[PDB]
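Enquirer: Quick one: this structure, given as structure tokens, is what I'll be asking you about.
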Amino acid sequence: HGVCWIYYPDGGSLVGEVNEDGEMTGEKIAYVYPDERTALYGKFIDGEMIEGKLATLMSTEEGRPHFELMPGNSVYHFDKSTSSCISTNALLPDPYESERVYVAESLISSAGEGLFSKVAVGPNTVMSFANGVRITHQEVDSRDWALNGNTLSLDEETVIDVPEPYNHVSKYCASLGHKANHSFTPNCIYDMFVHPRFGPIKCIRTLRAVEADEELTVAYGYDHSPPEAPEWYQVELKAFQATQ
Amino acid sequence: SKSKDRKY
Ligand SMILES: Nc1ncnc2c1ncn2[C@@H]1O[C@H](CSCC[C@H](N)C(=O)O)[C@@H](O)[C@H]1O
């Protein structure tokens, strides 16, 4: 019997012995994060995580991953958000993200909290996940900017939001990508990400090497000439325009 | 749109 690895464009993968139909179904299937080391291992059905236990990929032998289960009883399952439910376990952090980022006061003035790197990493490193409730562009675009501080476009049908009071880490910390502040000279970008718990979402990926405790920033990418944007950004866009 | 990262 053979093992197969199926990679997503983001560098995450599913791995295991596939069944007769080449499906990722069994009791020893794993999702492996883009670090090629952190894994969620256990029961999957056609690649959907039913019960993934936190594990570390320790080696591969003839293509077969050898895992060690982490202590504790951290278990995860596919739990895609809906329009009204952000997560079944809002306070259960993502184990990959928790080793890479933490939330603290931004270094940007008057910008509240921000997202920071816990350790030094190279370019192109996935740091954090942007999960939220899934609502339409009509709802978002038809309402005041004060309700839209955390809205992120996912594709042409869906916007991801972290509505109050889930924007406080004491109410929701399963993902932290909504905590990244904006910069016109960012060190990170948004990228598509297929997550085994959150489903198809976006991630924050570094553009360049970043140091430990460096603040992570992304360009929010508001339309500058439809600027359809909140005030702090319109202001900031003029400073940016000046420096050029 | 009043959301981040839309592709215009
Ligand atoms: N460059 C910047 N300048 C000022 N405020 C910013 C900013 N980038 C982000 N923000 C703030 O952060 C919000 C987007 S969500 C970002 C996390 C937020 N700072 C928090 O504490 O939860 C915006 O509504 C704005 O209040």
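We're sticking with Swiss-Prot numbering for chain A, so the shown stretch reads 116-341, 347-364, in order.
We read in the header that X-ray crystallography, 1.7 Å was used to get this structure.
Every residue gets a Cβ built from N, Cα and C, even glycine.
Pulled these from Swiss-Prot:
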type	residues	note
MUTAGEN	A:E220 to A	Increases near-attack conformations
BINDING	A:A226, A:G227, A:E228, A:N296, A:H297, A:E356	S-adenosyl-L-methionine binding site
MUTAGEN	A:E228 to A	Increases near-attack conformations
MUTAGEN	A:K294 to A	Significantly reduces the catalytic activity
MUTAGEN	A:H297 to A or G	Abolishes methyltransferase activity
MUTAGEN	A:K317 to A	Induces a reduction in methyltransferase activity toward TAF10 but an increased methyltransferase activity for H3 and p53/TP53
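Neighbours and distances for these, please.
Expert: When Cβ atoms from all protein chains are considered, those within 10 Å of A:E220 (mutagenesis position) total 11, not counting its own.
A:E356 (S-adenosyl-L-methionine binding site): 18 other CB atoms within 10 A of its CB, across all protein chains. In the three-state DSSP scheme, A:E356 (S-adenosyl-L-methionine binding site) is classed as helix.
Around A:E228 (mutagenesis position), taking its Cβ as the centre, 16 other Cβ atoms fall within 10 Å, counting all chains. A:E228 (mutagenesis position) falls within a strand segment according to DSSP.
The number of other CB atoms found within 10 A of the CB of A:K294 (mutagenesis position), across every protein chain shown, is 25. Secondary structure at A:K294 (mutagenesis position), taken from DSSP and collapsed to helix, strand or coil, is helix.
A 10 Å cutoff on Cβ-Cβ distances gives A:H297 (mutagenesis position) a total of 20 other Cβ atoms nearby, all chains included.
Long-range Cβ contacts of A:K317 (mutagenesis position) within its own chain (separation 6+, distance under 8 Å): A:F244, A:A245, A:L267, A:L269, A:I275, A:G292, A:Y305, A:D306, A:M307, A:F308. When secondary structure is read from DSSP and collapsed to three states, A:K317 (mutagenesis position) falls in the strand class.
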Enquirer: Listed recorded positions are A:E220, A:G227, A:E228, A:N296, A:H297, A:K317; which sit with C-beta under 6 angstroms of ligand 1?
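Expert: The ones that qualify, in sequence order, are A:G227, A:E228, A:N296, A:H297.
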Enquirer: Taking the residues the record says bind S-adenosyl-L-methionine (A:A226, A:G227, A:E228, A:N296, A:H297, A:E356), how far apart in Å are the two Cα atoms that sit farthest from each other?
Expert: 18
Enquirer: In sequence order, which residues at least six apart in the same chain have a CB under 8 Å from the CB of A:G227 (S-adenosyl-L-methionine binding site)?
Expert: A:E220, A:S221
Enquirer: Measuring Cα to Cα, tell me the gap between A:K294 (mutagenesis position) and A:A226 (S-adenosyl-L-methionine binding site) in whole angstrom.
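Expert: Pair distance, Cα basis, whole Å: 10 Å.
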Enquirer: Could you give the Cα distance in Å between A:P341 and A:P347, the residues bounding a stretch of 5 unmodelled residues?
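Expert: A straight Cα-Cα distance of 7 Å links the two sides of the gap.
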Enquirer: So if I draw a 10 Å sphere around the Cβ of A:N296 (S-adenosyl-L-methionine binding site), how many other Cβ atoms end up inside it?
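Expert: Excluding its own Cβ, the number within 10 Å is 18.
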